[PDB]
Number of protein chains: 2
Amino acid sequence: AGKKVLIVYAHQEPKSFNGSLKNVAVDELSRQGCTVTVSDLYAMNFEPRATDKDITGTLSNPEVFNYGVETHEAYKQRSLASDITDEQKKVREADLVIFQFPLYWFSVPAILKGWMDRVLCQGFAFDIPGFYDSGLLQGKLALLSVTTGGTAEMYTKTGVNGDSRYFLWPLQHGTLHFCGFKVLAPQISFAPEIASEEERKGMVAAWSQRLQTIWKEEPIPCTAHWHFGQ
Amino acid sequence: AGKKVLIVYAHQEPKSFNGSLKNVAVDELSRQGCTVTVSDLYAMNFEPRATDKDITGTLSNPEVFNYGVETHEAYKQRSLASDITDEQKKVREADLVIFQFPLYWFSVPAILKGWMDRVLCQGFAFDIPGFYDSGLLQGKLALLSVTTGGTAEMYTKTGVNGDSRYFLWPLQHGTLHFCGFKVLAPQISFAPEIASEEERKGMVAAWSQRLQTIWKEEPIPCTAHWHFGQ
Ligand SMILES: Cc1cc2nc3c(=O)[nH]c(=O)nc-3n(C[C@H](O)[C@H](O)[C@H](O)COP(=O)(O)OP(=O)(O)OC[C@H]3O[C@@H](n4cnc5c(N)ncnc54)[C@H](O)[C@@H]3O)c2cc1C
Ligand SMILES: Cc1cc2nc3c(=O)[nH]c(=O)nc-3n(C[C@H](O)[C@H](O)[C@H](O)COP(=O)(O)OP(=O)(O)OC[C@H]3O[C@@H](n4cnc5c(N)ncnc54)[C@H](O)[C@@H]3O)c2cc1C
Ligand SMILES: COc1ccc2[nH]cc(CCNC(C)=O)c2c1
Ligand SMILES: COc1ccc2[nH]cc(CCNC(C)=O)c2c1
Ligand SMILES: [Zn+2]
Ligand SMILES: [Zn+2]
């Protein structure tokens, strides 16, 4: 209600189920009085590739290009490409970052993987040392709102695809927790293409419903046990 | 007769450790008499975004764009973009596909995620019921040759990053095994940037040596147990 939210959205079609989930999030968070910003990656033609065009100043080592080293320096020097710094400003100001996307190969679509690769650079999102619980984005919350082609049953320990929490590991732990985020439970909307119109409406309303009390939620314990068990 | 190998390579710098690993694989497999092809993604400025430009001609439903449906239809109608079909031909002809890349956020760099998203389309790499053990690329071998920033110790069951098999899941099981590939054990070159010059030349040498008997190797048992179990 007195918070800022950044929604990083990755779907090509406004009329899609992902489009609906993104829109209801904007509607509900706005109704609450929150400040809301959406980075619609495909509409922005967001650059996913990590290249030397991401640094505009003199390279530290112009003979052997190392993306991590050069972007870390460029961040400190303020010589990163502006599309990257534009996103960093949104993240810096946000209290909560919601990622809205369809699962592609049990991960994020490449345009969103590119956002992770390029925006969460050393110096901004983490440092060495300064990761996991000491990540630079500590104090901020993050939530993955994903949609799948597979059904919930397929995403179980005994299902063909295994438990859904397994594929969340690189994203929730390896990325968000690594950067210091407290991770809220994922919103997983299963197989909307298969579901009925009513079921679809039900999944949208369940997300809107959850958002009504999102600020009262506790984050998940982002650990190997939560993700894998035993 | 002999064997064909496709190396999908994702690094910006020819002089990099990844570059050396790619070059030694070409050298050794070429020496053995194998047919070798390399898709140098950054040099090709490979497009990572899944968009409507991936279909030439007219869409099956230009009212509501569904990437999966549209690319499935385009594959069947021979209407996919040429960058995608060029890669599919290389995959179709290959007996082994080696992916050479540095680990970015517990996964592949976005440009390689884009190759995965755009090249491995329904109808080409999988279908109903062609998936996992019956995936359409059955008969082919696949192998991940990854370099990391974190030490082998950090990637232990109780290490801060967790076991490496944890992040391998979405790639080995969710992607490669899903498409029918028999997955060979991953080649992990841990923290080459911190290692000594000789430890480095050592890691390169180990990879070249392993490649000497790559065709005698047996595919790992790609299962939830292999990745998380004991
Ligand atoms: C490259 C690629 C890789 C993939 N890999 C995976 C994977 O690893 N695992 C997996 O499980 N899936 C995978 N998928 C499938 C993908 O995750 C699903 O297609 C996606 O999650 C469905 O989301 P959508 O928004 O596109 O659905 P839509 O096609 O939009 O379908 C949802 C339906 O809901 C309707 N709808 C929209 N808004 C509303 C509303 N407000 N109320 C009611 N109905 C509404 C739509 O019109 C539509 O008919 C992959 C897809 C691609 C293209
Ligand atoms: C966006 C991003 C996200 C990342 N996320 C992760 C992550 O999730 N997990 C993680 O662990 N790390 C992560 N990293 C780190 C990354 O995985 C490592 O930086 C990368 O794997 C190192 O490989 P390289 O080829 O770039 O090394 P290089 O720096 O190119 O090479 C290391 C050294 O080897 C030397 N060398 C090259 N060839 C040879 C040879 N033939 N013999 C001897 N010496 C040689 C080089 O000159 C150099 O000094 C991330 C990096 C970035 C930029
Ligand atoms: C990995 O498992 C799945 C499961 C359900 C799915 N539905 C659709 C796709 C992929 C469709 N991509 C293209 C480019 O055509 C898919 C993959
Ligand atoms: C997990 O996320 C990341 C992201 C960008 C990165 N750059 C470099 C490293 C690892 C290098 N650290 C040590 C001391 O082993 C890294 C990790
Ligand atoms: Zn965690
Ligand atoms: Zn498997």
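Numbers in chain B come straight from Swiss-Prot, and the residues shown are 2-231, in order.
If you check the header, you will see the structure was determined by X-ray crystallography, 1.6 Å.
Using the three backbone atoms N, Cα and C, a Cβ is placed for every residue, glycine included.
The annotation FAD binding site is assigned in Swiss-Prot to B:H12, B:18-21, B:104-107, B:148-151, B:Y156, B:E194, B:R201. Spatially close to B:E194 (FAD binding site) yet at least six residues away along the chain are B:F18, B:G150, judged by Cβ distances under 8 angstroms.
Around the Cβ of B:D128 (substrate binding site), a 10 Å sphere holds 15 further Cβ atoms from the protein chains shown. The substrate binding site feature in Swiss-Prot is assigned to B:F127, B:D128, B:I129.
According to DSSP, B:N162 (mutagenesis position) is assigned to coil rather than to any helix or strand. Applying an 8 A CB threshold to same-chain residues 6+ apart, the list for B:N162 (mutagenesis position) reads B:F107, B:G151, B:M155, B:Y156, B:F168. One entry in Swiss-Prot concerns the mutagenesis experiment B:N162 to H. Its note says: Loss of activity toward CB1954, no effect toward menadione.
In the three-state DSSP classification, B:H174 (Zn(2+) binding site) falls within a helix. In this view, B:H174 (Zn(2+) binding site) is surrounded by 23 other Cβ atoms within 10 Å of its Cβ, with every protein chain counted. What Swiss-Prot records for B:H174, B:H178, B:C223 is Zn(2+) binding site.
B:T149 (FAD binding site) counts 20 other C-beta atoms within 10 Å of its own C-beta, drawing on all protein chains shown. Checking the recorded positions B:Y105, B:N162, B:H174, B:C223 against chain A with a Cβ-Cβ cut-off under 8 Å leaves B:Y105, B:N162, B:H174, in sequence order. Checked against ligand 3, the binding-site residues B:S21, B:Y105, B:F107, B:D128, B:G151, B:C223 give no residue with a Cβ under 6 Å from it. Secondary structure at B:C223 (Zn(2+) binding site), as computed by DSSP, is coil. Listed in sequence order, the residues B:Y133, B:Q173, B:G175, B:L177, B:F179, B:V184, B:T224, B:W227 complete the 8 Å Cβ shell around the Zn(2+) site centroid, once B:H174, B:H178, B:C223 themselves are left out.
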